[PDB]
Amino acid sequence: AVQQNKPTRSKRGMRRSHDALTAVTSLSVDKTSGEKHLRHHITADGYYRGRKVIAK
Amino acid sequence: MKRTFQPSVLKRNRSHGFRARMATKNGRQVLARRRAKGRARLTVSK
Amino acid sequence: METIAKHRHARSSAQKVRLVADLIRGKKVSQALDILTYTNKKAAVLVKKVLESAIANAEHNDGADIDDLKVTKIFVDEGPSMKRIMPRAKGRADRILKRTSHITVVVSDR
RNA sequence: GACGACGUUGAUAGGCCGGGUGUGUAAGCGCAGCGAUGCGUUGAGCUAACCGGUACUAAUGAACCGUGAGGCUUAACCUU
RNA sequence: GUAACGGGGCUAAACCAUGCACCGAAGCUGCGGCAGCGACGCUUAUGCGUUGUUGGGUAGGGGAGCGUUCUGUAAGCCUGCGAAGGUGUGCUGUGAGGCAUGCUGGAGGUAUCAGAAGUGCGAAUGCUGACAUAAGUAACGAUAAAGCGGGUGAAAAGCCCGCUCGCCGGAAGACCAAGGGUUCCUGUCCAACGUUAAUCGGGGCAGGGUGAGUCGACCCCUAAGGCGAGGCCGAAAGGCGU
RNA sequence: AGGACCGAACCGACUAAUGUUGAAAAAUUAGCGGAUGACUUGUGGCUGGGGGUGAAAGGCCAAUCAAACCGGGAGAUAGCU
RNA sequence: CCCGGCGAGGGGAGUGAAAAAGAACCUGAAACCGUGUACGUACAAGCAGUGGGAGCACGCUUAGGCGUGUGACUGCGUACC
RNA sequence: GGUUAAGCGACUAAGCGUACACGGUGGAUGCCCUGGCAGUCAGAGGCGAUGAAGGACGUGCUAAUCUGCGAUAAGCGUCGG
């Protein structure tokens, strides 16, 4: 239910060895606006594969 | 659950008020002790 | 030349912010900006503002080149914890520790 | 987490078409009846996860990681 | 779980007898060093020429010392050409410790010989404060329920507006007392408070707001009961009561 | 008519589950008992600690009761840790 | 002046002997949490040290074979009160 | 030199450890005293119906608090300094 001895800084960091995050390595880039964004997502301005999907 | 403190200012003043303390020898000694200690609120009057 | 930017007394635990700091350590500022923008995390919002401040300082004070810049050092230090009370069952009281963080970022033209 | 399939040179999922299954003769109209209801249209209508098909929708071009002939010694072979 | 040589393994690496070797302790010896107690040369204002011997240690006894704060020595001495303190380094003593010095620090410190002690902490489920741990784990307080659009804004699942949905409806509605005491309205702000965000709020700041001959209190009257002139009673205090 | 019957409010608390660092220092949910009475409830009042009150359990007397709480005697005493 | 939400919080500038004295302010210890560098560590079992000890890094050195940090492997070794 | 085979074999660090450097947290240490403690020598040893002690509400160019004051309200008169 509770510990008999105080775990160490080492075990703490060892348990956090898998808590690191990952960063998206690449971002989509439209050939219409040239703006980059996540893949399979829409850009801020709204362009998407040269069709001008939602703008407002 | 019904708790112990059921406020009533009338019962408060009649039980611990200034005039209730000044009505007995020992009640007057309470005020003397609180005056000597320097209490800002001698009683529960207001 | 090098520049510095800090955000002290930030409302977040260092442990949470360090997760984001480890993603941009040793990266081009341009590349680090894109990593924080599309990082679905709150600490990323804070770190991005500290980084952005470092960029502006160089361009204003040192008139440096942006593309020629890149991150050099970043670390999150523990800040003052705010003591609060959390009523628990059976009249017992626990103390909440609203931890804070001191965020620091460094850039250079090396 | 993983594992498996697929990503337009495509049936991966949804939708759609058809079928099947289940429920059990929809609604509307008409007829009969004072009426409740019944009959006809009608095994009708609806039908989830199923079956067989279909690019209508979404699965984007890219980018990222991973390199550039792979140690030393000895023996037998190339040169039995 | 082999589990009745510690094991491997051994037909000697077993047992008996004999004998010569070797390993083997902080024992003994050797080399160097410290200290204690003894006798010795009356040595010498005592250290040795030397000399022997001893030196595990709880309770406990005896002996000798380190350092800390304060007083005198001291209107002296050190010190902004950098004190105390803090942090390192080097040297040094048998030890408690000491000396010097780099950095920090930015104004006090103090020899020597004496004197006095709130004089030395790892423990007392010790006291106070700070910080860890479990752990970014449990949990975020009724399973009445949310969805979308627009607006505002740095940012909107939570705020505003609107269309739907859902819940209470002898209440989860409305009006009061008790109690609380500005939580009411407006504007403004989002650090903290709100178990999330927050532009929102019973939050912060400022301003505004409570209008009575008829409501209520006060007032007149009394109930229980309280106080109680005199009075009765009681060591005093005080009690009962007209 | 009824310390009558069924049954809401109201007053209670028989069973079970949950909760047990709880939503709650005794509750929640589903059932349960009484429900014109020895009923229940608001306001105020009286009873004070070896005393009160008690359809009596050593029950209750401000989350404290085989002698309340606060202060004092008080640094009680502790042949024990 | 600049980033930021006419924010918080910072970076400059300036004041000052000092801003590493900036009001969360003299000095700023320790636990505790971090960044960077060197070494070690993913076939090895236990009070985590001690004795021995390679290699690596660094600093010396009139090569002087020493010092500092690390500590593969190895003998012994079950905390304190 | 080439191929094959056998043997040996570094370079990896998700993270961790030790050391050093630079920091954060925290507020010890030292330094400081318009505060306390204990006394000595002097005083005064009472205030109050001429309304006390102690308080409430007020009082400013004043929003709050402290101090002072009391509708003559951080003060009025007079005598001196």
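This entry, so its header tells us, was determined using electron microscopy, 2.0 Å.
Note: Cβ is positioned from N, Cα and C throughout, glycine not excepted.
As written in Swiss-Prot, here are the features:
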VARIANT   C:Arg8 to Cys  In strain: SK1048; decreases translational rate, tRNA binding and subunit association at 44 degrees Celsius; does not alter 23S rRNA or uL4 interactions; not erythromycin resistant
BINDING   C:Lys90  L-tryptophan binding site
MUTAGEN   C:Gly91 to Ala, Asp or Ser  Abolishes translation elongation arrest of SecM
MUTAGEN   C:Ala93 to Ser, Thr or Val  Abolishes translation elongation arrest of SecM
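This view paints the features noted in Swiss-Prot onto the structure.
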residue: C:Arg8; record: variant position; CB count, 10 Å: 12
residue: C:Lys90; record: L-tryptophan binding site; CB count, 10 Å: 4
residue: C:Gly91; record: mutagenesis position; CB count, 10 Å: 6
residue: C:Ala93; record: mutagenesis position; CB count, 10 Å: 8
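Note: the CA-CA distance between C:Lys90 (L-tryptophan binding site) and C:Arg8 (variant position) rounds to 38 Å. The distance from the Cα of C:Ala93 (mutagenesis position) to the Cα of C:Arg8 (variant position) comes to 30 Å. Of the recorded residues, C:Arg8 (variant position) and C:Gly91 (mutagenesis position) place their C-alpha atoms 36 Å from one another.
Annotation note: C:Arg8 (variant position) sits in a strand segment as assigned by DSSP. In the three-state DSSP classification, C:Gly91 (mutagenesis position) falls within a helix.
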